[PDB]
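Reviewing the structure listed below.
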Amino acid sequence: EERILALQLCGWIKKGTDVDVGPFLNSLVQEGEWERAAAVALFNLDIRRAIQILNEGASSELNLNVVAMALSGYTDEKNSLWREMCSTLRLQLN
Amino acid sequence: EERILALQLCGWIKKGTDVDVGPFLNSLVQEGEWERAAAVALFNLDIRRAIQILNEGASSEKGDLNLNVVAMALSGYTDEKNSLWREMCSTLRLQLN
């Protein structure tokens, strides 16, 4: 309970035992912020909702669709090409 | 021998048997078409060359934005039966310009 005490104050969840962070997620999309709907979502371990946040927002505004491909795959290997490329390809974004 | 002439009439390799498309590439580099050079390099099975081409394309003439992240998203090739990037690339290929 001490950890949910910190989560309620931050705003991840609402007053109540709702384990899903959906209320935050669905309030953010209607607020117009798309990235904050992606960072939080896959911080809850949802990588098919991860693309969904960027896919849903991609109809408005527009590079995130290409990032949706990059943000899809990852190999978790020891010398996979994704890991070497991504650590460098991060710092060039705003 | 017949198929080695077609490549001399499609303008990919100059006259001679030194079949390794490198003189064609740099022309496309310093000609104004980076993406075409990246594709032509890819058809010769070298993705790191495509990354190098696309980095130079993004850095110069500003205009990187999406042309930047497209390099990273092309960096993630996979050969599984259920590779998520593979499924997405198959689905949404037609949304690019």
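For chain A, we keep the numbers from Swiss-Prot: what you see runs 488-548, 552-584, in order.
Determined via electron microscopy, 3.6 Å.
A Cβ is built for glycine as well, from the same backbone N, Cα and C atoms used for every other residue.
A:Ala560 to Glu appears in Swiss-Prot as a mutagenesis experiment; the accompanying note says: Impaired assembly of the GATOR2 complex. In sequence order, A:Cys576, A:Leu579 are the residues near A:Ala560 (mutagenesis position), counting only same-chain partners six or more apart with C-beta under 8 A.
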Tell me whether A:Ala560 (mutagenesis position) sits in a helix, a strand or coil according to DSSP. helix
